[PDB]
Each structure stands twice: as structure tokens, then as C-alpha cells.
Amino acid sequence: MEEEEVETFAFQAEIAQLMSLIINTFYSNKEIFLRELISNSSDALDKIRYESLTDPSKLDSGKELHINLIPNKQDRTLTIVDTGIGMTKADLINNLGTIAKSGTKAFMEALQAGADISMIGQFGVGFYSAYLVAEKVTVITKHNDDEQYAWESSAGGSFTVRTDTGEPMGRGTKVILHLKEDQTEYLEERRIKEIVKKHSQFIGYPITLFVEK
Ligand SMILES: Nc1ncnc2c1ncn2[C@@H]1O[C@H](COP(=O)(O)OP(=O)(O)O)[C@@H](O)[C@H]1O
Ligand SMILES: [Mg+2]
């Protein structure tokens, strides 16, 4: 019989406001969520790549540097996996919700004046575009310094973090998007290919799309 510890965190006030704004307003051009998550994996892959030329053993639990897109039409999930640097516990809590982001207020002002959600990345809050298409997001991550953790949120002002006792990943981050009922086009291979081609073609790392069938 298992016992697992969970910790519940409140999103920083403006992050929570941004989150509600994302979820509760209609926005065209939602497909940009994919560009934001892939840029995040590309950034984490640059990170491990550079860290390793200083200390090669950092590639022990993780040699290949790439991105995998995994739609699941049974689960209604869309998973973006990278073999990037990953996140420590502190990186998860601070980076994903707890600490104020300096661009937050500016972006909301931008949006309320009619800006395209596409501008989100320039404001340092690109991760949150995930909520344009997903009702719940799960982040599984593994950094060399630590154990694997699972971050999770359905918005509402809180997120949870717990040590993951699930499939081990070695090193990297996996963003699992539990898609809203009406956002299932993001599970289709043709559309995923369309949006990567439109928005994500200068990634310095190979991206593979895995289609169940
Ligand atoms: N796939 C990932 N791998 C590692 N860290 C990540 C990943 N996705 C997000 N992060 C962390 O979350 C932070 C917030 O991401 P985001 O909201 O996109 O803003 P930005 O990329 O401009 O900093 C990143 O700066 C990074 O530290
Ligand atoms: Mg980003």
C-alpha cells in the first residue's frame, strides 16, 4: 500500500489572472500553443547541450537531444516530450507558477486592448498558452540533480507538485495536455504537421511525431 506526498500551491496573483483570461476569453489563432511549448523544449535542450561541454557526465542519463509529439486520441491528450535539462523541484515551483513574471501585467494590458494571443511568448509567459487548448496540464520532469516530479493544474488558482512514481524518463520534460472537448484537431497528424511547419521550423533539434495506428 502506497503513501505519496503532494503539495498544493497558489499561482502568483497575476499569473492566476492571466490564466483565467486565457481560459475564459475567445481567441482565434490558438494553434500558437504548440510553438510556445516547442520553444520551451528547444531552450531546455540548448541548456543541457551547453552544460555537457563543461561536464559530459551530464549526458549519462540522456544522450539524444530531441523532441517528440505524441497525440493520443483515446486519452484526448497531446504530449510534448523533450530530453532537455528538465526541472528540479525548486525550478518547477518557482518557474511554473509561484514567482511573479515581469511581463505579466503588460501582456494582459496588451490582450485587453486587442492583441493577438500569439504575442504571449514575447512576454515571458508562453507556457500558459497551453491553457488555450487544455483543461488540465501535467508536467513530468527529471533534472540530473534530482528525482522525477509531476506538476499539475486545471487552473482555478492552484497547482500541485509531487514526486512522480510513474514511468521514469531519464532526463527531460514531458508536457501532457488534456485537451478541451472542442480542441481535438490538435490530435490530428495533418494539423500537427501543419502548425509545426507554419510556426516551428527553425528548431535546432529533431522533432518526431508519433501517430498511434
Ligand atoms: N520543457 C521545459 N523544460 C525545462 N524547463 C521548462 C520547460 N518548459 C518550461 N520550462 C521552464 O518554465 C519557464 C517558464 O516558461 P514560459 O512561460 O514559456 O516562459 P519563458 O520561456 O519566456 O521563460 C521557463 O523559463 C523554464 O525555466
Ligand atoms: Mg517560453
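Chain A is numbered as in Swiss-Prot; the shown residues are, in order, 12-224.
Each residue, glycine too, has its Cβ placed from N, Cα and C.
For the mutagenesis of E47 to A, Swiss-Prot gives this note: Strong ATP-binding. Strong interaction with HSF1, HIF1A, ERBB2, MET, KEAP1 and RHOBTB2. No effect on interaction with TSC1. The structure shown keeps the original residue. Spatially close to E47 (mutagenesis position) yet at least six residues away along the chain are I131, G132, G137, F138, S140, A141, judged by Cβ distances under 8 angstroms.
Taking the Cβ of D93 (mutagenesis position) as centre and 10 Å as the limit, one finds 27 other Cβ atoms among all the protein chains shown. Quoting Swiss-Prot on the mutagenesis of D93 to A: Impaired ATP-binding. Strong interaction with HIF1A, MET, KEAP1 and RHOBTB2. Loss of interaction with HSF1 and ERBB2. Los of interaction with TSC1.
Record note (Swiss-Prot) on the mutagenesis of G97 to D: Abolishes ATPase activity. Secondary structure from DSSP puts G97 (mutagenesis position) in coil.
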Give the number of CB atoms, excluding that of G97 (mutagenesis position) itself, located within 10 Å of its CB. 28
